[PDB]
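Visitor: This is the structure, below, for whatever I ask next.
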Amino acid sequence: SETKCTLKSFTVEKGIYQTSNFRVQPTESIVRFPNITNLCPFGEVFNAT
Amino acid sequence: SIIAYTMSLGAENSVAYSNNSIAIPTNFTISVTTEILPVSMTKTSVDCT
Amino acid sequence: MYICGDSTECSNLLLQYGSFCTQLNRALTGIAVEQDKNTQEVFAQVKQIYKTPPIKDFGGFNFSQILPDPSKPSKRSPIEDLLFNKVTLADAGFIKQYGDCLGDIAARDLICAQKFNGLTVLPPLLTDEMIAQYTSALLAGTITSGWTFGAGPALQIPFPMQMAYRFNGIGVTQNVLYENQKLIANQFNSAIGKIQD
Amino acid sequence: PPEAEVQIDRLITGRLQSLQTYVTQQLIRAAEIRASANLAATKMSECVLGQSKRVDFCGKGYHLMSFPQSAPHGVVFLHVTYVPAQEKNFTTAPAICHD
Amino acid sequence: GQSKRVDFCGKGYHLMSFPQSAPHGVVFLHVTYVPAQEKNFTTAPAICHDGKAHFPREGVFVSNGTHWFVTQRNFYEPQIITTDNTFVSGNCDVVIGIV
Ligand SMILES: *[C@@H]1O[C@H](CO)[C@@H](O[C@@H]2O[C@H](CO)[C@@H](O)[C@H](O)[C@H]2NC(C)=O)[C@H](O)[C@H]1NC(C)=O
Ligand SMILES: *[C@@H]1O[C@H](CO)[C@@H](O[C@@H]2O[C@H](CO)[C@@H](O)[C@H](O)[C@H]2NC(C)=O)[C@H](O)[C@H]1NC(C)=O
Ligand SMILES: *[C@@H]1O[C@H](CO)[C@@H](O[C@@H]2O[C@H](CO)[C@@H](O)[C@H](O)[C@H]2NC(C)=O)[C@H](O)[C@H]1NC(C)=O
Ligand SMILES: *[C@@H]1O[C@H](CO)[C@@H](O)[C@H](O)[C@H]1NC(C)=O
Ligand SMILES: *[C@@H]1O[C@H](CO)[C@@H](O)[C@H](O)[C@H]1NC(C)=O
Ligand SMILES: *[C@@H]1O[C@H](CO)[C@@H](O)[C@H](O)[C@H]1NC(C)=O
Ligand SMILES: *[C@@H]1O[C@H](CO)[C@@H](O)[C@H](O)[C@H]1NC(C)=O
Ligand SMILES: *[C@@H]1O[C@H](CO)[C@@H](O)[C@H](O)[C@H]1NC(C)=O
Ligand SMILES: *[C@@H]1O[C@H](CO)[C@@H](O)[C@H](O)[C@H]1NC(C)=O
């Protein structure tokens, strides 16, 4: 079917067609951030006397 | 050191031309030379994605 | 020079495309090299530069319009000199100085316009004088050792005998040549004269 | 810069495109010239350094010889050929019956 | 086959060739005949005999210090000039340099 879409046809002639590449999909995601626990000094920056 | 020069085009030579004189070879040799020609190049395809 | 015109800000922005500029010149260099190779493949087949003998008879055959003319500053035959005076080239030398383009503004010389935008025309390796020497060597060979100098050693053959073989080659008996040698030489000489005209 | 670089990039892309167009055309032309040069080289060997039997290769008529002359950016060959002229109508036969 | 095209199948007179393969191409070994040692001889277009003009049939008339012989063009091998090695046409008053 990939060949049929590439060729814009519902009929494919005898021969060899290239069909993209072998691909795999990711199954899960990984999120990595440093384990910073303190909140930024929003108070000091925005609530200053 | 690097030198520059006018290139030579070939050896100086001449033919002993005369209206009543010929040269005829009396012996011969067999020479075998080598000629090298490309026939093909690399076959490729590209996945643009 | 073509793209930025020495603008500094452009030159810095253009750095990201430097790999494209390199590729453009690799292609142009490849062409330029092939042009000298083509010249050698055509004219430098024989590396023996054979001298034209002091002129001796060739049995009535007159080769003066194809052989180099010794009175000229450049040793071209009368026909070659004609060919050189008909094809017109873009310039007449490969040296154009900044001071010549700077001084003569009024001319609006296209050659200067091309140089100021980074478009460069390079000289050939073989000059017209060197090509003329190769051509003359081939003629000297053809005339004094016809078709043998190109096979190996150059073996002298009287010009009329070379013609006899040429006639056997096309398919007529050689006695035709000798019996009609004067006529043949005259028809030949006439034809060459007509070509120059 | 926030705007100037856009305008400059439009021009850089356009000028590179013009140069690529030029190079491509020169490569195509160069290939055509090479083919001509190869033909000229072939003729030098077959028309000048020998006698060719190839019809119309070294000019019209039966080839006898040729002489190169140089020209700017090329070669000019003078091809000397034999051409049949006055002719007559004769009767013929494949063979003769004798005894 | 055997080509008669000058310098097409290598320098010299072509005898034969053998292909060898190579990555992405072909290499040909071209076997050719090359004239070697040579000598200076006197010549003449034809021989004047009994008033008739004798032309070589397959070769040239060649002479050493005292005698005329007829040889094949590409290899010196002197033959006695006989009526078999020549053909006759015309006479002694036409050919220039007849001996
Ligand atoms: C080849 O032909 C040319 C003519 O085309 C000969 O040159 C002429 O020579 C006469 C003297 O005999 C002069 O009066 C003419 O002015 C010359 N003509 C030209 C155009 O220069 C030349 O001598 C001939 N060469 C041979 C070897 O036969
Ligand atoms: C073969 O053709 C040649 C010309 O191509 C003839 O030669 C000419 O003959 C006339 C006779 O009136 C002369 O005036 C010319 O000067 C000759 N030309 C040349 C170049 O010499 C020749 O006569 C013809 N032969 C035969 C048997 O028909
Ligand atoms: C030209 O060739 C002939 C033939 O080979 C030479 O004459 C012969 O010489 C030998 C001696 O070497 C004699 O035995 C023969 O009887 C001679 N043959 C004839 C027909 O006389 C001749 O000497 C050579 N000439 C030169 C100048 O080298
Ligand atoms: C700023 O101060 C007020 C009290 O006046 C408090 O309610 C508010 O949360 C403070 N804002 C921040 C960002 O700490
Ligand atoms: C041969 O005969 C034909 C008859 O129609 C004539 O037209 C032609 O000119 C003749 N050719 C020659 C060479 O005499
Ligand atoms: C002459 O030709 C005729 C045919 O027309 C044939 O029968 C006869 O034998 C020939 N005569 C010979 C070869 O003497
Ligand atoms: C033929 O004679 C010339 C005379 O100048 C000489 O230079 C040449 O070497 C001789 N060739 C042979 C093959 O003996
Ligand atoms: C020998 O040559 C002369 C010319 O030098 C000629 O007059 C004479 O007839 C010839 N003798 C023959 C063929 O017997
Ligand atoms: C060669 O030229 C001389 C004049 O130098 C002449 O006497 C001789 O007959 C000519 N020979 C031939 C074969 O033309």
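Heads up, chain B uses Swiss-Prot numbers, so what you see runs 691-739.
Going by what the header records, the deposited coordinates were determined by electron microscopy, 3.2 Å.
Keep in mind that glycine also has a Cβ here, set from the backbone N, Cα and C atoms.
What Swiss-Prot records for this protein is below:
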- B:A701 to V: In strain: Beta/B.1.351, Iota/B.1.526 (VARIANT)
- B:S704 to L: In strain: Omicron/BA.2.12.1 (VARIANT)
- B:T716 to I: In strain: Alpha/B.1.1.7 (VARIANT)
Visitor: If you measure B:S704 (variant position) to B:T716 (variant position) at Cα, how many Å is it?
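Guide: Cα to Cα, B:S704 (variant position) and B:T716 (variant position) are separated by 20 Å.
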Visitor: Could you tell me which of the variant positions B:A701, B:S704, B:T716 sit with their CB under 8 A from some CB of chain E, listed in sequence order (or 'none')?
Guide: B:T716
Visitor: Write down the Cα-Cα distance for B:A701 (variant position) and B:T716 (variant position), rounded and given in Å.
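Guide: Between the Cα atoms of B:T716 (variant position) and B:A701 (variant position), the distance comes to 24 Å.
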Visitor: Please list residues from the chain of B:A701 (variant position) whose Cβ is under 8 angstroms from its Cβ, counting only those at least six apart in sequence.
Guide: none
Visitor: Listing the variant positions B:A701, B:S704, B:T716, which lie under 8 Å (Cβ to Cβ) from chain C?
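Guide: It is B:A701, B:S704, listed by sequence.
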Visitor: By the DSSP assignment reduced to helix, strand and coil, which category contains B:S704 (variant position)?
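Guide: B:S704 (variant position) sits in a strand per DSSP.
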